[PDB]
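Undergrad: Can you read through this structure? Questions will come right after.
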Amino acid sequence: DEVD
Amino acid sequence: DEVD
Amino acid sequence: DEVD
Amino acid sequence: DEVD
Amino acid sequence: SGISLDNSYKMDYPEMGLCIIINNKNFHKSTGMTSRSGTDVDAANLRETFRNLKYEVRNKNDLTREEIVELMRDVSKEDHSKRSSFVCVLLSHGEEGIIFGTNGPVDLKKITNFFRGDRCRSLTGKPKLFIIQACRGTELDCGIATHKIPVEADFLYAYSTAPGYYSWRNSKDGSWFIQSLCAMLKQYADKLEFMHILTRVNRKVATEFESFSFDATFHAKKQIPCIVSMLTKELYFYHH
Amino acid sequence: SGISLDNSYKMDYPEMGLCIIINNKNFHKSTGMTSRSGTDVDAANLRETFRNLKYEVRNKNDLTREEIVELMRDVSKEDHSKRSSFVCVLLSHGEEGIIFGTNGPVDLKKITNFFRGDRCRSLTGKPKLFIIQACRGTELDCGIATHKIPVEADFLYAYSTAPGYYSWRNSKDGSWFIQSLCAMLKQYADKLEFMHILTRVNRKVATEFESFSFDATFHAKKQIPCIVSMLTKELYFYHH
Amino acid sequence: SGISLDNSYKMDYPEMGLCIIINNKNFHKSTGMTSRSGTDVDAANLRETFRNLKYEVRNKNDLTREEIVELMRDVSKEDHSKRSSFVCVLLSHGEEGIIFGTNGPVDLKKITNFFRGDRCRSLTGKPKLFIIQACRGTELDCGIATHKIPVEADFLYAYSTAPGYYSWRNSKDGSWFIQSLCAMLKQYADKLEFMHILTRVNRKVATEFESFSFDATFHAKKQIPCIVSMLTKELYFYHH
Amino acid sequence: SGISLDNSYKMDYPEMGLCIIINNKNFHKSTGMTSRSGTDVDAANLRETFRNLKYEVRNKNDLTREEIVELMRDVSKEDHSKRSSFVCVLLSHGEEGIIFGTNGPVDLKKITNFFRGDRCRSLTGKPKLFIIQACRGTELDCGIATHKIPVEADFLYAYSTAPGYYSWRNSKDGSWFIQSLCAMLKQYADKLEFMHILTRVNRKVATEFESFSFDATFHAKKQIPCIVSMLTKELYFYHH
């Protein structure tokens with residue numbers, strides 16, 4: 001998962 | 001009360 | 001079609 | 001009227 | 001436009017429609033039928049209730065069997081194009097499938113037939129409501145302690161009592177059913193779908209009323225109305 | 001606790017209840033009644049539909065008038081305390097107010113009377129649903145181009161057709177009414193109140209079906225089911 | 001049992017919950033903050049409104065920043081196991097993200113943090129409602145002619161005004177927002193889901209109020225509340 | 001006509017309206033911002049979802065801060081008279097109150113201001129929806145085991161995450177929020193009011209997602225979206  |  |  |  | 005649903009009757013026509021109230025209180029002596037004390041309370045309550053729902057109310061009192069048929073025939077021949085629905089209230093003596101004119105009986109089918117989908121074209125596809133306060137027999141409820149469409153489609157018959165049973169009317173307060181119906185329409189017509197309003201009427205009549213009589217045969221009796229629906233859509237008296 | 005409402009039947013009892021399906025296909029030769037081709041499709045559809053609604057389904061085939069009465073008497077004598085409701089589906093030949101056993105008629109009142117509020121105490125105050133796929137006469141719809149409670153309270157009769165009319169059954173697809181009822185329950189039982197589901201059934205039967213026959217008398221005919229409600233509360237098959 | 005849905009918060013616990021109302025009217029002279037005339041009308045209206053919703057109301061007047069923090073810390077340490085929800089109403093001066101104690105500001109996050117899912121276990125999974133009547137800046141609206149869960153989940157912040165804007169309070173009638181909120185709760189708490197009630201509050205404040213001032217800068221101004229929802233289910237104040 | 005209610009936005013105009021989707025995946029090297037892997041999945045999902053809702057979808061990819069402002073200014077100057085609403089979806093990097101163009105930040109207020117009731121007259125009184133998939137800070141949720149109208153009125157901001165928090169995006173499946181939003185719109189747009197659909201989105205994101213990372217700082221984190229409503233009526237995507 002990645003953050004914006 | 002009365003009936004019809 | 002048929003009737004009952 | 002008044003503000004908070 | 002966006003996605004559209006067809007689950008409820010279009011009730012935003014220029015007019016809501018007619019509300020014909022046939023109030024039979026006094027009967028010809030030869031019929032042997034009693035005067036229906038308290039029915040004027042019902043008629044007035046209905047007139048006010050439907051007026052607030054924006055119906056064009058027409059009250060008719062003491063009509064003979066011939067006059068009832070003539071009236072319904074004439075009303076069915078009117079142009080209902082600009083009207084959303086049709087309502088007819090019958091207050092009289094009765095038996096299963098029959099309503100009494102002041103001088104004799106009229107088959108309910110004869111009355112409703114004038115409004116069939118094929119006989120009243122300006123009402124085809126629109127809700128036709130018949131509210132009936134009259135006996136449907138002589139049984140007493142003792143209670144217990146706690147493309148084409150069918151010509152019969154789009155009719156709703158709100159009977160005051162179950163098939164085969166007497167219907168109760170109080171000489172001072174009016175009939176149990178009409179009292180309850182008007183109360184529920186006044187409180188919920190702008191909030192609930194018609195079948196749900198009628199269900200509240202069923203509960204009110206079933207729980208709040210019980211007969212009082214010096215005659216044991218007619219004492220402590222109960223009543224449950226009977227909703228008969230041939231409607232094809234949900235019915236809300238409000239719109240937008 | 002907070003404010004509470006009593007507008008819907010309590011449907012969160014340990015069990016939803018029984019669903020008795022009486023499927024009469026083959027009749028005794030002496031009765032002169034035809035075999036009801038397609039009824040097995042109806043019975044299977046109903047079994048699956050009510051199974052998914054969590055009803056304890058009991059399917060009974062080809063019962064005599066005596067067996068029907070015995071069955072209903074026995075079922076009414078069971079302890080329904082832990083059950084939320086009761087459902088009975090009748091698939092057979094019929095006439096107004098009558099359903100046929102394989103060897104003769106049974107008055108519908110005789111069947112429903114076993115479940116009256118005063119005769120089946122463990123079902124008092126609970127919804128008793130009777131779904132009836134059978135004729136109610138011989139009329140054909142030509143269509144048109146487009147404290148105490150009453151012992152009769154808490155009953156719902158979902159008739160396949162209007163009073164006095166034949167009811168249609170397709171030998172390959174099953175009856176128009178049962179096909180439609182099962183389809184609407186499968187699609188809306190977790191979203192809509194029962195009367196609203198039945199209204200969708202009325203629309204489906206009224207609009208999607210029309211008879212095809214080489215006999216002009218029976219060709220291009222329509223049908224409208226008939227919802228008869230003595231319920232006192234809203235009925236949702238789901239809870240929480 | 002039958003099919004069950006999990007779309008609405010369980011509001012049938014033994015108690016609805018606490019409703020803490022912090023009413024700050026008089027501020028320490030050194031803060032330079034004006035007395036909030038009309039706030040007592042709001043506090044009384046809220047007390048009555050939530051009392052009728054069956055909340056255990058606790059009214060607190062003129063609390064310092066230290067007292068506000070102590071109160072919220074103590075309340076968050078209570079056992080809310082038997083309670084369905086929690087409500088906190090803050091009536092005071094404010095700025096974006098800040099509410100004023102009588103002697104100085106308190107970050108709203110400091111107050112709400114005590115009720116996080118991980119810090120108040122007896123309220124985990126239950127709706128935590130914060131109603132805030134206070135300014136969120138100094139902008140004026142001129143109007144136009146016409147398993148685990150997040151610790152921030154289950155909070156609802158009903159702000160009286162949009163981010164960055166002043167909030168209006170009438171010295172005689174109370175604040176526009178609280179007046180409207182109480183009116184809508186009294187009329188719809190037994191009929192509509194909370195977000196829908198708050199939407200009616202938005203419309204009422206947006207359409208029925210406009211400031212009147214001898215000072216052109218503050219004259220003819222409008223206000224729109226701001227509903228901020230982190231709720232995971234529908235919220236009805238009634239049950240059954 | 002009959003009684004009319006004004007509780008829901010008129011969504012039966014000739015057109016539902018525009019749905020502008022700004023999909024920023026690749027950022028200028030000098031900004032130091034990472035490529036937003038998985039955002040194309042979001043953009044495609046949104047295009048299809050809103051197409052089925054009958055919105056005139058316009059997808060724009062990799063816009064600079066100048067292009068974003070120009071686009072929104074131009075769109076706000078179009079004639080929206082025949083349109084029921086307006087939808088704008090922003091997919092990019094962000095901080096509290098900010099969305100990133102490919103070459104730098106843009107204040108969200110600058111974008112939304114073009115649509116104020118006084119600045120875009122053809123949208124006055126109509127719902128203006130802004131869906132924002134972008135971070136609102138750097139906090140991580142650890143979770144817990146289980147007449148005139150205001151110019152700011154009629155706006156709905158569906159934020160992917162709570163104020164001050166990061167927002168999660170999966171490189172293969174797309175963002176948690178957009179995945180969930182599209183799924184709920186596809187399943188409930190023809191059945192539920194918008195706020196209720198968004199509440200289902202909140203529950204889906206809150207319960208079905210949790211981050212997986214080799215970095216302990218970013219591992220096992222949760223997210224809760226944030227619904228910010230200044231709407232004055234209920235919003236249904238369907239009509240009639």
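Along the chain as shown, residues are numbered 1 onward.
According to its header, the structure was obtained by X-ray crystallography, 1.3 Å.
Backbone N, Cα and C define each Cβ position, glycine as well.
Dumping what Swiss-Prot says about this protein:
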type     : residues                              : note
ACT_SITE : F:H93                                 : active site
ACT_SITE : F:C135                                : active site
MUTAGEN  : F:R169 to A (Swiss-Prot position 207) : Abolished ADP-riboxanation by C.violaceum CopC
Undergrad: Rounded to a whole number, what is the CA to CA span in angstrom between F:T146 and F:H147 on either side of 10 missing residues?
TA: 50
Undergrad: Going by Cβ pairs closer than 8 Å, show me which of the recorded positions F:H93, F:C135, F:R169 neighbour chain D.
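TA: From F:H93, F:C135, F:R169, none lies near chain D.
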Undergrad: At the Cα level, what's the spacing in Å between F:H93 (active site) and F:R169 (mutagenesis position), rounded?
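TA: Here the two Cα atoms lie 11 Å apart.
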Undergrad: Cβ neighbours within 10 Å, counted over all protein chains: which one of the recorded positions F:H93, F:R169 has the most?
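TA: Its Cβ has the most other Cβ atoms within 10 Å: F:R169.
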Undergrad: In whole Å, note down how far the CA of F:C135 (active site) lies from the CA of F:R169 (mutagenesis position).
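TA: With the alpha carbons as reference points, the distance is 10 Å.
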Undergrad: Restricting to the same chain and to sequence separations of six or more, state which residues have a Cβ under 8 Å from that of F:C135 (active site).
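TA: Result: F:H93, F:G94, F:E95, F:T161, F:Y165, F:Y166, F:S167.
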Undergrad: When DSSP is mapped onto helix/strand/coil, what comes out for F:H93 (active site)?
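TA: Going by the DSSP assignment, F:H93 (active site) belongs to neither helix nor strand, so it counts as coil.
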Undergrad: So which of the recorded positions F:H93, F:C135, F:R169 end up next to chain G, with Cβ to Cβ under 8 Å?
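TA: Qualifying residues, whose Cβ lies under 8 Å from chain G: none.
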Undergrad: DSSP on F:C135 (active site), three-state: which is it?
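TA: Reduced to three states, the DSSP call for F:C135 (active site) is coil.
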